[PDB]
Amino acid sequence: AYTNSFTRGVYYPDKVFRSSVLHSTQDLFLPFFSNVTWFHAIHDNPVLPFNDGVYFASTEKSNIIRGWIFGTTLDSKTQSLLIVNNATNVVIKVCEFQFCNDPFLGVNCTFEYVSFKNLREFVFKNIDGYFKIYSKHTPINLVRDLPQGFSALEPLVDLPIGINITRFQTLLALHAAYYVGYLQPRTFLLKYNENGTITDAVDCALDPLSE
Amino acid sequence: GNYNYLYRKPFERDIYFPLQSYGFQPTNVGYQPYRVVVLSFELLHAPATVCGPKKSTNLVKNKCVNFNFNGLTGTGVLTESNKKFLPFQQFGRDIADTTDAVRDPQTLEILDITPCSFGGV
Ligand SMILES: *[C@@H]1O[C@H](CO)[C@@H](O[C@@H]2O[C@H](CO)[C@@H](O)[C@H](O)[C@H]2NC(C)=O)[C@H](O)[C@H]1NC(C)=O
Ligand SMILES: *[C@@H]1O[C@H](CO)[C@@H](O)[C@H](O)[C@H]1NC(C)=O
Ligand SMILES: *[C@@H]1O[C@H](CO)[C@@H](O)[C@H](O)[C@H]1NC(C)=O
Ligand SMILES: *[C@@H]1O[C@H](CO)[C@@H](O)[C@H](O)[C@H]1NC(C)=O
Ligand SMILES: *[C@@H]1O[C@H](CO)[C@@H](O)[C@H](O)[C@H]1NC(C)=O
Ligand SMILES: *[C@@H]1O[C@H](CO)[C@@H](O)[C@H](O)[C@H]1NC(C)=O
């Protein structure tokens, strides 16, 4: 399926507090009012290209989506990033995995790291061998789909993995719906409010009024 | 020689065919093995966590001081502040890029930096 992203996939561009200011930034962002490919965690876990980087999101009620695979060939010829949540914990690996024929979680590892009702939103990008993760989580009033209106994603994790990514996939817990949108190098103008928070944005290349 | 040593974006890794092996023998100067360490320093505005041996003083407030936070050298009147820094943010900036507020590294409170009193004479 498909839907439109509206005013979504903005994130804090750097770890600096700013307030009462309109700040210009250029980065890999999800474009405003872009299409996103839509998939259903019911009745759906295909391989995806990664391109420059990915916004990923899920609208949820039971936590079916729990992880991701990233790499180039995904066939044990090279190191490949694996990310998983297992209830109270997060686990991350980069082994030369020979993956399953149809990847699910059953209800050289040169790096390792450890730690509808709702919408979960994530951004993934790879720069200078660092893999960067931003996210936000919220309740939602719209039952069906991604909500219209504005919210911003915060950096949680940043991993010096030194690995190439051009394909990715998502992992289901097996014995809700989820969304994919590619980032683009865009100038955005960000409204930081009195309380340090990004509360509005302009995607400068959206339309002539945005320019 | 010691043929167990071999060669082939920024910080790229990749694992006729591509590998060639060094003939490292003691008799080899440019043909001899060298070890190399490259240190990359992550300056970014998160909490600092690899710091020099330089010992911390006590804190001072409402008085003009020559401060240093995590290597951010400056001068100003430090004062407590209402600025809601989000958990990932260590510093806040002015329109001029100059740091306007900081979070202290030992006690996680937020200080405004105000430049010491000045004017034309
Ligand atoms: C990252 O991996 C991709 C493959 O998924 C590499 O792209 C190939 O690069 C060669 C030249 O080196 C081309 O002949 C191929 O046509 C490319 N394939 C595709 C699908 O574009 C890419 O070079 C790798 N990049 C880095 C920095 O390692
Ligand atoms: C979004 O995708 C649909 C097909 O799913 C296509 O018809 C439409 O033109 C696309 N819109 C944009 C803005 O790309
Ligand atoms: C999560 O998985 C790791 C091993 O991958 C394990 O040590 C940990 O106890 C697990 N936690 C839960 C809640 O399953
Ligand atoms: C690890 O990498 C080496 C090459 O450096 C390769 O020969 C070896 O088969 C790999 N082993 C595993 C378990 O992936
Ligand atoms: C800013 O925070 C105060 C509480 O500290 C709150 O009352 C106010 O509504 C907030 N304003 C905005 C625009 O978020
Ligand atoms: C670190 O230092 C502050 C005092 O500057 C103290 O309150 C805090 O408890 C210390 N933390 C630890 C883990 O010792």
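Quick note: numbers on chain A are straight from Swiss-Prot, i.e. 27-69, 80-143, 165-172, 186-245, 263-298, in order.
Determined via electron microscopy, 3.0 Å.
The backbone N, Cα and C atoms fix where each Cβ goes, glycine too.
Secondary structure from DSSP puts A:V83 (variant position) in coil. Close to A:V83 (variant position) in the fold, though at least 6 residues off in sequence, lie A:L110, A:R237, A:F238, A:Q239, each with a CB less than 8 Å from its CB. The natural variant A:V83 to A is recorded by Swiss-Prot, whose note states: In strain: Omicron/XBB.1.5, Omicron/EG.5.1.
Under the heading of natural variants, Swiss-Prot lists A:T95 to I and annotates it as follows: In strain: Iota/B.1.526, Mu/B.1.621, B.1.1.318, Omicron/BA.1. A:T95 (variant position) carries a strand DSSP state (E or B).
According to Swiss-Prot, the natural variant A:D138 to Y carries the annotation: In strain: Gamma/P.1. The Cβ neighbour count for A:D138 (variant position), using a 10 Å radius and every protein chain shown, is 8.
While the structure shown retains the original residue, Swiss-Prot records the mutagenesis experiment A:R190 to K with this note: Partial loss of biliverdin affinity. In sequence order, A:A93, A:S94, A:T95, A:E96, A:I101, A:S205, A:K206, A:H207 make up the list of same-chain residues 6 or more apart from A:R190 (mutagenesis position) whose Cβ falls under 8 Å from its Cβ.
The secondary structure of A:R190 (mutagenesis position), as reduced to three states from DSSP, is extended strand. Under its natural variant entries, Swiss-Prot includes A:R190 to S with the note: In strain: Gamma/P.1.
Residues within less than 8 Å, Cβ to Cβ, of A:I210 (variant position) and separated from it by at least 6 positions along the same chain comprise A:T95, A:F186, A:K187, A:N188, A:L189, A:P217. The annotation that Swiss-Prot gives for the naturally occurring variant A:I210 to V reads: In strain: Omicron/BA.2.75.
While the structure shown retains the original residue, Swiss-Prot records the mutagenesis experiment A:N234 to Q with this note: Increased resistance to neutralizing antibodies. Look at A:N234 (mutagenesis position): DSSP puts it in coil.
Listed in sequence order, the recorded positions among A:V83, A:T95, A:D138, A:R190, A:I210, A:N234 whose CB lies under 6 angstroms from an atom of ligand 1 come out as A:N234.
In the three-state DSSP reading, A:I210 (variant position) counts as coil. Listed in sequence order, A:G107, A:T108, A:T114, A:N196 are the same-chain residues six or more apart from A:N234 (mutagenesis position) with CB atoms under 8 A from its CB. All protein chains shown were included, and the count of other CB atoms within 10 Å of the CB of A:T95 (variant position) stands at 24.
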